[PDB]
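Input: a single structure, listed below in structure tokens.
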Amino acid sequence: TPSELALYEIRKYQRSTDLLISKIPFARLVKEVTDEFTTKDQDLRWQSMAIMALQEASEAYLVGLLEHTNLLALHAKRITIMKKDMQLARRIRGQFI
DNA sequence: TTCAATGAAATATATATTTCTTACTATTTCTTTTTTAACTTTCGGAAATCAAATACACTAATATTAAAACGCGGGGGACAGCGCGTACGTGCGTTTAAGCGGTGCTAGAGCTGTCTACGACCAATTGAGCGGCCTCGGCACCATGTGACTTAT
């Protein structure tokens, strides 16, 4: 049954504590974003521990948002998180908006 | 009978296992020198009393009056069951880019010496505003000297 494997990997990710997004692509993403903010005279410089810090905060925020979306999904009688549910979570928590 | 084959016991040896020993390294502790906290007066300014004296928010009493509570009904909406369907999950199969380890190198972080330069603090001048006093010019009044006129010597 798909539910058995799904719940098994839910268990392993409930007691998992590793990063889930690829390090080199994430570093490139923040790299190119902060070059986008920059003037043409220079280029910024970054450090690995800063990269881990930003990624850690990013996924803290993401896990909070996703669990709130799951709670909205339970409210809406649907086990599927959908576009309107995610919109509602973003609005209600209303950070930097 | 005499000799040969076999069995039993002691012994020598091979082997595997355990323990001692030793090398290497990481951890803990002793030692010396350096920063950073610690102890001592000092003085000024903040903070703890003491006496007013004036806003200030209940607590009383009371009518109009808007607001709130009870009751019956009805039509709207929440809820539930059945049914068609699809969109997300899965099952494999490749293949793609992530992860890790070396390679260089150059832009850039970090500590130090130095000079310049803002800036806090203090001193003194200046401007501005408000009266207050001084000073000069002006009507009301009496005082005054001279000309005109008259009289008698």
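What you see of chain A is 133-229, where the numbers are those given in Swiss-Prot.
Structure determined by electron microscopy, 3.7 Å.
Using the three backbone atoms N, Cα and C, a Cβ is placed for every residue, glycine included.
Quoted from Swiss-Prot for the published mutagenesis A:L176 to S: In CSE4-102; impairs nuclear division by disrupting the core centromere structure; when associated with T-218. With a cut-off of 8 Å between CB atoms and residues at least 6 apart in sequence, the same chain places A:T166, A:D167, A:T170 near A:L176 (mutagenesis position), listed in sequence order.
Here the residue is the original one, while Swiss-Prot reports the published mutagenesis A:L194 to Q with the comment In CSE4-111; impairs nuclear division by disrupting the core centromere structure. Under the DSSP three-state reduction, A:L194 (mutagenesis position) is assigned to helix. All protein chains included, A:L194 (mutagenesis position) registers 12 other Cβ atoms within 10 Å of its own Cβ.
The number of other Cβ atoms within 10 Å of the Cβ belonging to A:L197 (mutagenesis position), over all protein chains shown, comes to 15. Here Swiss-Prot notes a mutagenesis experiment, A:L197 to S, with the remark: In CSE4-110; impairs nuclear division by disrupting the core centromere structure.
On its own chain, A:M218 (mutagenesis position) has A:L197, A:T201 as residues at least 6 apart in sequence with a Cβ closer than 8 Å to its own Cβ. Here Swiss-Prot notes a mutagenesis experiment, A:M218 to T, with the remark: In CSE4-102; impairs nuclear division by disrupting the core centromere structure; when associated with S-176.
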